[PDB]
Amino acid sequence: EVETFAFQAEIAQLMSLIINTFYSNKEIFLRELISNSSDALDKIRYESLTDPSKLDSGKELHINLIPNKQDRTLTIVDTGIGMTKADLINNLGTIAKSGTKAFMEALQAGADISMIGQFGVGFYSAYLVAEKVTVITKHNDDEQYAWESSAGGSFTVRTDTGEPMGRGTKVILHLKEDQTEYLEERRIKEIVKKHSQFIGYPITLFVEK
Ligand SMILES: CN1C(=O)CCc2cc(Br)ccc21
């Protein structure tokens, strides 16, 4: 049972701008997704200080980067707080509406796309390199969900039947044909070292067989 939703007009406009603007410095997408993962990990860590049972779904707090050349995907996995169905359909888009407006105003004033994370909408930088994004997520208070969008104004949400995750979020970037450099070990290592060297959680870059 797949539900299809329309993006708000302003968010659809932001994704079209990201997909269509000429902008060579695409590698910042990885910093933005790792930053998101680190915030989600901060949130479950802090909540667990006053309710230890929130880690019954997994004590390890980490981030894994998994490239797969056969599927042409880069997966960013974290064991953070995860996202509820209401987050996926309502709450994140409500926050993202005001952040997008602020970001668009900044861009017209002279800013560049690399500053997107200062406006809370860094997730959408995934579409610098991905033709489709799939998000699998599990919050302690809800079921496991799959969110998916190839832009074009709509996204889907369904209950996910795959491998149970325990808790956290998996972002699967289905890369554009000319962006396969982000599947190479040496390239991912360079980007993490350059932009994410002080993240307070272990980042494991998986290697391919
Ligand atoms: C803003 N947004 C969405 O609307 C749904 C999927 C998602 C995942 C992560 Br992780 C961060 C933000 C989003």
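Chain A is numbered as in Swiss-Prot, which gives 16-224 for the residues shown.
This entry, so its header tells us, was determined using X-ray crystallography, 1.8 Å.
Any Cβ shown, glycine's included, is placed from N, Cα and C.
Listed in Swiss-Prot:
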- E47 to A: Strong ATP-binding. Strong interaction with HSF1, HIF1A, ERBB2, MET, KEAP1 and RHOBTB2. No effect on interaction with TSC1 (MUTAGEN)
- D93 to A: Impaired ATP-binding. Strong interaction with HIF1A, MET, KEAP1 and RHOBTB2. Loss of interaction with HSF1 and ERBB2. Los of interaction with TSC1 (MUTAGEN)
- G97 to D: Abolishes ATPase activity (MUTAGEN)
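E47 (mutagenesis position) sits 16 Å from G97 (mutagenesis position), taking the CA atoms of both as reference points. Less than 6 Å separates the Cβ from ligand 1 in the case of none of the mutagenesis positions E47, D93, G97.
Each of the mutagenesis positions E47, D93 was assessed for Cβ neighbours inside 10 Å, and the highest tally belongs to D93.
DSSP assigns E47 (mutagenesis position) to a helix in the three-state reduction. A C-beta separation below 8 Å, combined with a sequence spacing of at least six in one chain, links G97 (mutagenesis position) to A55, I59, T152, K153, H154, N155, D157, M180, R182, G183, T184.
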